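A.B. asks: Input: one structure, supplied below.
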Amino acid sequence: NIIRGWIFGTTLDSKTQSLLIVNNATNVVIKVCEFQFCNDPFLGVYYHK
Amino acid sequence: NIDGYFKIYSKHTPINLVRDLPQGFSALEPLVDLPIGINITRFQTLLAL
Amino acid sequence: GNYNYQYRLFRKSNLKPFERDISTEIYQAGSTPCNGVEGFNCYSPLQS
Ligand SMILES: *[C@@H]1O[C@H](CO)[C@@H](O[C@@H]2O[C@H](CO)[C@@H](O[C@@H]3O[C@H](CO)[C@@H](O)[C@H](O)[C@@H]3O)[C@H](O)[C@H]2NC(C)=O)[C@H](O)[C@H]1NC(C)=O
């Protein structure tokens, strides 16, 4: 489960409506909201023995 | 994405051969329909690390 | 005085069927550059 989700928009920074899939191990959630994003954002996971 | 609707078709298949693009035939079932409505021009993906 | 109802006055291009827009940037009605908030040929995107 390396890949998690997707984003959709026209400019993707705090000024246009944007769509977001994130698929966690639990129930997936879809949102359509305004958003601001980081330069290289992701959901870095950590191994737990 | 057509006239205020976002349609996603999905399929999960098992493969046990080379990483290259497989041959053979398989169809995609309709997964979900989203009634949102938005201009879309770009997209990007997210992965866990 | 009911002044809470607004709509759009100039737009770059026509919308699509069932498409929503909440833009608030000032429209450059003229070809001159428009910065900040207020100026000539660029005053306001919406009207009440
Ligand atoms: C959905 O979003 C896209 C992305 O912005 C919109 O395309 C944009 O359309 C405008 C209108 O023509 C383009 O503006 C043009 O800019 C050039 C300079 O680059 C200028 O010479 C023209 O006179 C005009 O002002 C803009 O470039 C274009 N964006 C692109 C191609 O990335 C599209 O119109 C939107 N759809 C709706 C229904 O609003």
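Heads up, chain B uses Swiss-Prot numbers, so what you see runs 196-244.
Looks like electron microscopy, 3.5 Å, at least that's what the header says.
In case you wondered, yes, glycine gets a Cβ from its N, Cα and C as well.
Quick paste of what Swiss-Prot says about this protein:
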| type | residues | note |
| --- | --- | --- |
| MUTAGEN | B:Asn234 to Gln | Increased resistance to neutralizing antibodies |
| VARIANT | B:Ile210 to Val | In strain: Omicron/BA.2.75 |
| VARIANT | B:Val213 to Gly | In strain: Omicron/BA.2, Omicron/BA.2.12.1, Omicron/BA.2.75, Omicron/BA.4, Omicron/BA.5, Omicron/BQ.1.1 |
| VARIANT | B:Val213 to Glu | In strain: Omicron/XBB.1.5, Omicron/EG.5.1 |
| VARIANT | B:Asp215 to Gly | In strain: Beta/B.1.351 |
| VARIANT | B:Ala222 to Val | In strain: 20A.EU1 |
A.B. asks: What's the CA-CA gap between B:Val213 (variant position) and B:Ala222 (variant position) in angstrom, rounded?
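C.D. replies: Distance (Cα to Cα, whole Å): 20 Å.
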A.B. asks: Roughly how many angstrom lie between the C-alpha atoms of B:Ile210 (variant position) and B:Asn234 (mutagenesis position)?
C.D. replies: 36
A.B. asks: Cα-Cα separation of B:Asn234 (mutagenesis position) and B:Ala222 (variant position), in Å?
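C.D. replies: Per the Cα atoms, B:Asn234 (mutagenesis position) and B:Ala222 (variant position) stand 28 Å apart.
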A.B. asks: About how far apart, in whole Å, are the alpha carbons (Cα) of B:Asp215 (variant position) and B:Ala222 (variant position)?
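C.D. replies: Rounded to a whole number, the Cα-Cα distance is 19 Å.
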A.B. asks: Out of B:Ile210, B:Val213, B:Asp215, B:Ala222, which variant positions come under 8 Å of chain A, measuring Cβ to Cβ?
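C.D. replies: Near chain A, no listed variant positions qualify.
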A.B. asks: Out of B:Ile210, B:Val213, B:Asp215, B:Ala222, B:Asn234, which recorded positions come under 8 Å of chain C, measuring Cβ to Cβ?
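C.D. replies: Near chain C, the qualifying recorded positions are B:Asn234.
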A.B. asks: Quick one: what's DSSP say for B:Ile210 (variant position), helix, strand or coil?
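C.D. replies: Looking at the DSSP assignment, B:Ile210 (variant position) belongs to neither helix nor strand, so coil.
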A.B. asks: Just the variant positions from B:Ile210, B:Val213, B:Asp215, B:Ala222 whose C-beta lies under 6 Å from any atom of ligand 1, please, or none if there are none.
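C.D. replies: None, as no Cβ falls under 6 Å.
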